[PDB]
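Asker: To start, I am sharing the structure in question, which I have written as structure tokens.
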Amino acid sequence: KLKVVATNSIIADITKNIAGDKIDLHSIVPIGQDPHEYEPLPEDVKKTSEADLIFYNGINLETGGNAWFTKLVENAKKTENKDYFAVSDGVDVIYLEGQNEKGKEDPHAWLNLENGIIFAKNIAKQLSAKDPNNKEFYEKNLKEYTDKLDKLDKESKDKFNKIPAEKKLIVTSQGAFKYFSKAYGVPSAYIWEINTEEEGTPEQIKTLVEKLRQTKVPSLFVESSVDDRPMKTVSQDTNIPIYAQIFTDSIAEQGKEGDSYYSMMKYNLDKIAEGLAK
């Protein structure tokens, strides 16, 4: 079978929905781990060296900072757009501080479903090119899976459009929901920007608290992957309750709520819409 490596559980789950059991799939960053700052283990190095096809997020998720993915593919002697492919190719990127320069792209593209669909399209394209015997199967699965994501995307947009505008603000610890904000029309506010060295200082908390006191936002949210003490402080200082824990950069463990890219997104979209309608 085609040997495929995915960098994280979101990309691996989308890949499973296109390829089923036709491939031999290995995922590097385990469920619930950090897909930006990860140290590959010997098994990841071996599997990447042997792979026919490698999928990564791109847009600086795994190539910034310690650039773990760049080192991995260079040591594995794998070539860009031959052996490895960025599943975000074609997304309408968002830049940090609104400054268009290569390396300033915000990586969190999958938090809108139109981009999950683009991820799936790129995965199906490259599986078909490397394994043409199953091309019809990949194309069929792509159509079925993108229809499922598209339905959730339209349903979710209808929910958010109904919410009184004064309540529509997605508040999280890190600014990881800009793609969600762009697609669903819910502006973002957060404690620290992506790539800040200091996470949750008194100055950052105070800055967000002062912004939120001037708003009518009824609920706050907190990521399951971050220390919740900064947002709990923001919640107490503003008297705005934390409605729910939400997913950011991993799906849930198998058998739990949110254990696929689709179910992770359905949980997030439904809980954010519920909390903001309060």
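What you see of chain A is 32-309, where the numbers are those given in Swiss-Prot.
Just so you know, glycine gets a Cβ as well, placed from its N, Cα and C.
In Swiss-Prot, a published natural variant is listed as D83 to N, annotated In strain: TIGR4. Under its natural variant annotations, Swiss-Prot gives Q130 to K the following note: In strain: NA-1064/97 and NA-1508/92. What Swiss-Prot notes for the natural variant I148 to M is this: In strain: NA-1383/97. Among the natural variants that Swiss-Prot reports, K193 to N is described with the note: In strain: NA-1064/97, NA-1383/97 and NA-1508/92. Quoted from Swiss-Prot, the note attached to the natural variant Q285 to E states: In strain: NA-1508/92.
Structural setting of the listed features?
Answerer: DSSP assigns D83 (variant position) to coil in the three-state reduction, outside any helix or strand.
In the three-state DSSP reading, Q130 (variant position) counts as coil. Around the Cβ of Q130 (variant position), 7 further Cβ atoms fall within 10 Å across all displayed protein chains.
All protein chains included, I148 (variant position) registers 20 other Cβ atoms within 10 Å of its own Cβ. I148 (variant position) falls within a helix when secondary structure is assigned with DSSP.
For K193 (variant position), the number of other Cβ atoms no farther than 10 Å from its own Cβ, over all displayed protein chains, is 8.
Secondary structure at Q285 (variant position), taken from DSSP and collapsed to helix, strand or coil, is coil. In sequence order, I62 make up the list of same-chain residues 6 or more apart from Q285 (variant position) whose Cβ falls under 8 Å from its Cβ.
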Asker: Provide, as an integer number of angstrom, the distance between the C-alpha atoms of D83 (variant position) and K193 (variant position).
Answerer: 46
Asker: Any idea what the Cα distance is from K193 (variant position) over to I148 (variant position), rounded to a whole Å?
Answerer: 24
Asker: Express the distance between the Cα positions of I148 (variant position) and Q130 (variant position) as a whole number of Å.
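Answerer: That comes out at 26 Å between the alpha carbons.
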